Amino acid sequence: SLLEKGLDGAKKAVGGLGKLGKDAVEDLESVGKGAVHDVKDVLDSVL
Amino acid sequence: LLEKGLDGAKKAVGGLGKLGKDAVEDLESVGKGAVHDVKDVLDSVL
Amino acid sequence: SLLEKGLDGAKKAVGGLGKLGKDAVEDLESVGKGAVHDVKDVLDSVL
Amino acid sequence: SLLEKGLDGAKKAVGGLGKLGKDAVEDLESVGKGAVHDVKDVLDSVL
Amino acid sequence: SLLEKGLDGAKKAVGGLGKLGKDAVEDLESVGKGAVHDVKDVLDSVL
Amino acid sequence: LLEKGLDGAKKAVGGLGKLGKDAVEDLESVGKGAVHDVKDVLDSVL
Ligand SMILES: [Zn+2]
Ligand SMILES: [Zn+2]
Ligand SMILES: [Zn+2]
Ligand SMILES: [Zn+2]
Ligand SMILES: [Zn+2]
Ligand SMILES: [Zn+2]
Ligand SMILES: [Zn+2]
Ligand SMILES: [Zn+2]
Ligand SMILES: [Zn+2]
Ligand SMILES: [Zn+2]
Ligand SMILES: [Zn+2]
Ligand SMILES: [Zn+2]
């Protein structure tokens, strides 16, 4: 039925977005934690 | 005092990342439950 | 259907606990790892 | 440096347990969820 | 030093591959578990 | 017997997915420990 295959297509999309999401959010954590490491690096040519 | 502040921002970031992936996970789980719960209803209707 | 809804009540309940156990852990490993880095700082402060 | 290596011994040890606790959980939620689906099958078999 | 920034670039790459990895592997789980759901769907126009 | 077999393959898949993300995680953690452990050594050398 177009229906079950409708809902599975919503389900499939719900999961798609949910990886884009979790991948943006993790790409973010790493930027944040990258930034801070790379700053600290600078506070070491200066130690 | 500086080091201690980098490790503040690094703990802020992680927490913020922890808070964020726990939103994504609760939103996909909503969605999927909707679709499930719509299955169940279009089902008493088979 | 009471019974289909009971069960999904169960499915959902597991998923909480499951995801709720997954924070607990994550929080433990960032604690263990927090103290470590934090001791690396003290011992470094006596470089 | 014994002490730097001690600590990393610790860091690594946490990471095991952490990641080792994360399987335990994952295994619990697929168990709970296993039984559920599996009961949905029985109750369906009396459709 | 080119060195610390060397190693961070390895570190950055180690993590990059480690997302490609974990994303292939999950894209796989879903295909596998997609396939099986969509098969079962077919065994229902036939129930 | 069929249903029971789909739920066999579905449990096979998950396990295989569980086994696989636990390789990726142990390989990135190797790598990163190498880089860390190379830091530590190029460090007694500051
Ligand atoms: Zn990306
Ligand atoms: Zn660095
Ligand atoms: Zn620190
Ligand atoms: Zn929540
Ligand atoms: Zn249901
Ligand atoms: Zn918490
Ligand atoms: Zn070390
Ligand atoms: Zn296991
Ligand atoms: Zn992809
Ligand atoms: Zn379907
Ligand atoms: Zn089944
Ligand atoms: Zn392992």
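Chain D is numbered as in Swiss-Prot; the shown residues are, in order, 64-110.
Note that Cβ sites are derived from N, Cα and C of the backbone, with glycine treated the same way.
Annotation source Swiss-Prot lists Zn(2+) 1 binding site at D:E67, D:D71, D:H100, D:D104. The local packing around D:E67 (Zn(2+) 1 binding site), expressed as other Cβ atoms within 10 Å of its Cβ over all shown chains, amounts to 15. The secondary structure of D:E67 (Zn(2+) 1 binding site), as reduced to three states from DSSP, is helical.
Note: D:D86 (Zn(2+) 2 binding site) has no non-local neighbours, i.e. no same-chain residues 6+ apart with C-beta under 8 A of its own C-beta. Among the features that Swiss-Prot reports, Zn(2+) 2 binding site is placed at D:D86, D:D90, with the record citing experimental evidence.
According to DSSP, D:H100 (mutagenesis position) sits within a helical segment. According to Swiss-Prot, the mutagenesis experiment D:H100 to A carries the annotation: Loss of anion channel activity.
In the three-state DSSP scheme, D:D86 (Zn(2+) 2 binding site) falls into the helix class. Reported as a whole number, the C-alpha separation between D:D104 (Zn(2+) 1 binding site) and D:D90 (Zn(2+) 2 binding site) equals 21 Å. Ranking the recorded positions D:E67, D:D71, D:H100 by Cα distance from D:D90 (Zn(2+) 2 binding site) puts D:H100 first. It is D:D71 that, of the binding-site residues D:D71, D:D90, D:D104, has its Cβ surrounded by the most other Cβ atoms within 10 Å. Counting Cβ atoms from all protein chains shown, D:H100 (mutagenesis position) has 13 others lying within 10 Å of its own Cβ.
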